[PDB]
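Here's the structure we're looking at; comments come further down.
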Amino acid sequence: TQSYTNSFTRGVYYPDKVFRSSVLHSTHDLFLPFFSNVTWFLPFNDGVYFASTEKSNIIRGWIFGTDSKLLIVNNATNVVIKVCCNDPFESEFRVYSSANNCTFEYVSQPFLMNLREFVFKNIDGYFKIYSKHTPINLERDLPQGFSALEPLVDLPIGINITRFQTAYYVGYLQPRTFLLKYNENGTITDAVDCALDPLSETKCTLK
Amino acid sequence: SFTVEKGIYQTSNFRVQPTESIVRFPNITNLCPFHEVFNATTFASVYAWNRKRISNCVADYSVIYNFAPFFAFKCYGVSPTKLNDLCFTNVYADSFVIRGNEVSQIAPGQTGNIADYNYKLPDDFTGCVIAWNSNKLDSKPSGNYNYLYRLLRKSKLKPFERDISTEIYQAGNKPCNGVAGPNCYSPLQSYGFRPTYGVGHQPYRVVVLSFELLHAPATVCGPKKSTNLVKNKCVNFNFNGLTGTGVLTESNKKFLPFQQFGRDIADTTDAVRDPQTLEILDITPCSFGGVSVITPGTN
Amino acid sequence: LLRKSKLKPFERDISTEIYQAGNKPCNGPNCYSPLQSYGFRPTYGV
Ligand SMILES: *[C@@H]1O[C@H](CO)[C@@H](O)[C@H](O)[C@H]1NC(C)=O
Ligand SMILES: *[C@@H]1O[C@H](CO)[C@@H](O)[C@H](O)[C@H]1NC(C)=O
Ligand SMILES: *[C@@H]1O[C@H](CO)[C@@H](O)[C@H](O)[C@H]1NC(C)=O
Ligand SMILES: *[C@@H]1O[C@H](CO)[C@@H](O)[C@H](O)[C@H]1NC(C)=O
Ligand SMILES: *[C@@H]1O[C@H](CO)[C@@H](O)[C@H](O)[C@H]1NC(C)=O
Ligand SMILES: *[C@@H]1O[C@H](CO)[C@@H](O)[C@H](O)[C@H]1NC(C)=O
Ligand SMILES: *[C@@H]1O[C@H](CO)[C@@H](O)[C@H](O)[C@H]1NC(C)=O
């Protein structure tokens, strides 16, 4: 299915691990634009905005990668990911048909603990993920408001992770310029896109 | 000038100097396992010298000194005093057990029986060589026979090659199949070990470290140690990888559990979290100012 | 290749007794001695 909806003012992650208070900061690099086309369900483009509702979601699957040669298992036990044809679906099965070196094993606890939002990015020398979970307010559409996106994992090795497969929403990201606001305690509460309407561009210029 | 008039002149500037030095790091993890090869129950034979490679780990070399007064510690190339700087590309540790006065044969350039037919070592190798006595662990008063060495074989071994090939030596001019008998011998003679043996015949355990370089990955493998800390004192601090000079003071901030750096409106560092322990400290620059000399007329 | 600390520019040293303090004069552990043997006589090429 290729159903479409509104992305709204969601999808902003922390540019860097720096603590600030009661200041505004202008940041470059890839972000998710406000009011974009999000596919309500693939060369991975530049980033992934996987925002599956999955209210209960006991276990679904977190297949990632790019000929029996990056798989992620989100079970309640340890994740255990490795860098290495099966298409799965008491046990799991249906996935132990391709085997390889499968090294770079780490992680201890599942990513899943509503609405879960995960942004995935890949740079020439790193694979970064960012995650956030928010309670639902009993509504189908995305909630109105703003929320942060903490960083979780930065895998040192990775080049061109392309293929992925888990109602969910999929959105892509492009380089942009944003203006973020830091509250008194040090968490992001508001953001402004500098290239949406002339008023926001004026706001970005005036800081 | 040699004369001055009435007035106040801004002459110089004054400041305080740091006293101590502070370095910190997020301890160590993924330590290279030197201990597992330095303390076991078996050590294998001579010609069947075990080979192992380890990489992608941090190195300590502190376990080396936690042993007996090593019989020999002649290390070529790198010096034990300066515990290297590079991570080379790969490292190998070879361990076995030999007999006393044969430890001299383990050398860059030499000749004999152990270093000629059993374990050949090239001159261009630098590495390090360690050997220590183990007479109290692998010598029973009934005759040890679990250690064997090769003593009859042609074609002296090329550097760094192992030949586990038991055959029947053809010393003579007749065909030889199965039983050696006359004009025919069998290599791999045993050792024998007793606790009352004289010095120079007692067993010795030998470990040789050989590492190679010139490749790209694994540049530097340092311990990245750390020291203590001080409060309320103008000092130079090197928390994690960020350096600075000033006075530290515990801060009542609200650092989120994924960030360590701290900034302000004017883009200056004013809050850093400790690498090892979890504590946030504000930074204040050391006192400084200007000096003015109020001087009346020099006349 | 061992003289401790660092060498000053345009300095020549003609002393060779021992390196480190060492256990006793130490004429095994410690007292590793300087001037590693320098044999270029084997032809390894250029
Ligand atoms: C965004 O997605 C496609 C653009 O190709 C379009 O069908 C859709 O109407 C657009 N707008 C929204 C709100 O989905
Ligand atoms: C969870 O997934 C990991 C990844 O393969 C696996 O090693 C582990 O056995 C799984 N645990 C359970 C309870 O299925
Ligand atoms: C292990 O897996 C691949 C594919 O089987 C193999 O070619 C290679 O040696 C290993 N891959 C990595 C990334 O080390
Ligand atoms: C990774 O995949 C992309 C296509 O998605 C390709 O252009 C690139 O060459 C690949 N990387 C390497 C090292 O071949
Ligand atoms: C900051 O944290 C303190 C901790 O007690 C809290 O009382 C205060 O409401 C917080 N301020 C915010 C979240 O703006
Ligand atoms: C050496 O023997 C075993 C094997 O490594 C080890 O567990 C033990 O702690 C060591 N003993 C001493 C005295 O170091
Ligand atoms: C590093 O190890 C020290 C030694 O136990 C510990 O006190 C410190 O908390 C550790 N730091 C970490 C795990 O970040």
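The numbers used for chain C are those of Swiss-Prot, and the residues that appear cover 455-481, 485-503, in sequence.
According to its header, the structure was obtained by electron microscopy, 3.2 Å.
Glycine too: its Cβ is placed from the backbone N, Cα and C atoms.
Annotation note: C:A475 (mutagenesis position) sits in a coil segment as assigned by DSSP. Note on C:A475 (mutagenesis position): other Cβ atoms within 10 Å of its Cβ, all shown chains, come to 10. Record note (Swiss-Prot), mutagenesis C:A475 to V: Increased resistance to neutralizing antibodies. The unchanged residue is displayed.
In Swiss-Prot, the entry for mutagenesis C:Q493 to N states: Reduced host ACE2-binding affinity in vitro. The structure shown retains the original residue. According to DSSP, C:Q493 (mutagenesis position) sits in a coil region rather than a helix or strand.
Swiss-Prot lists C:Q493 to Y among its mutagenesis entries, and the accompanying note reads: Reduced host ACE2-binding affinity in vitro. Residue environment of C:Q493 (mutagenesis position) contains 13 other Cβ atoms, counted within 10 Å of its Cβ in all protein chains.
Quoted from Swiss-Prot for the published natural variant C:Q493 to R: In strain: Omicron/BA.1, Omicron/BA.2, Omicron/BA.2.12.1.
Among the natural variants in Swiss-Prot, C:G496 to S has the note: In strain: Omicron/BA.1. The residue drawn here is the original one. The Cβ of C:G496 (variant position) has no same-chain neighbour under 8 Å that is 6 or more residues away in sequence.
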